[PDB]
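Novice: First the structure, then my questions, so here it is.
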Amino acid sequence: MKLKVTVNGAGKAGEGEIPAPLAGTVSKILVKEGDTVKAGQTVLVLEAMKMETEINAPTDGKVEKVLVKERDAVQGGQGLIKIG
């Protein structure tokens, strides 16, 4: 069925997601995965160094799965939201 071989060296970035720069402090998410979005729709909110806040979607589309989580700080480098 499945196998376990530890997962050290990388994360789970798929294809299309957007990895953060280094880290930050989430504040509140808007989309709940599997939800369509438009260009400008604040997908969620963050706060690391005055360079995130309400993150508006880059273009119209639908989310395949959300990676980031609410109340999650210092978590950059991995894709935050999957889109495509």
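Residue numbering for chain A follows Swiss-Prot; the residues present correspond to positions 1-9, 49-123, in that order.
Including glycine, each Cβ sits where the backbone N, Cα and C put it.
Heads up, here are the entries from Swiss-Prot:
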MUTAGEN   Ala87 to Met  Reduces activity 10-fold; when associated with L-88
MUTAGEN   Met88 to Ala, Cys, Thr or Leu  Reduces activity at least 10-fold
MUTAGEN   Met90 to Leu  No effect
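Tell me about the surroundings of these features in the structure.
Specialist: Counting every protein chain shown, the Cβ of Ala87 (mutagenesis position) has 18 other Cβ atoms within 10 Å.
Mapped onto three states, the DSSP output places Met88 (mutagenesis position) in coil.
Within 10 Å of the C-beta atom of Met90 (mutagenesis position) sit 9 other C-beta atoms, taking all shown protein chains into account.
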Novice: Around the C-beta of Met88 (mutagenesis position), how many further C-beta atoms are within 10 angstroms, looking at every protein chain?
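Specialist: 10, counting other Cβ atoms within 10 Å of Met88 (mutagenesis position).
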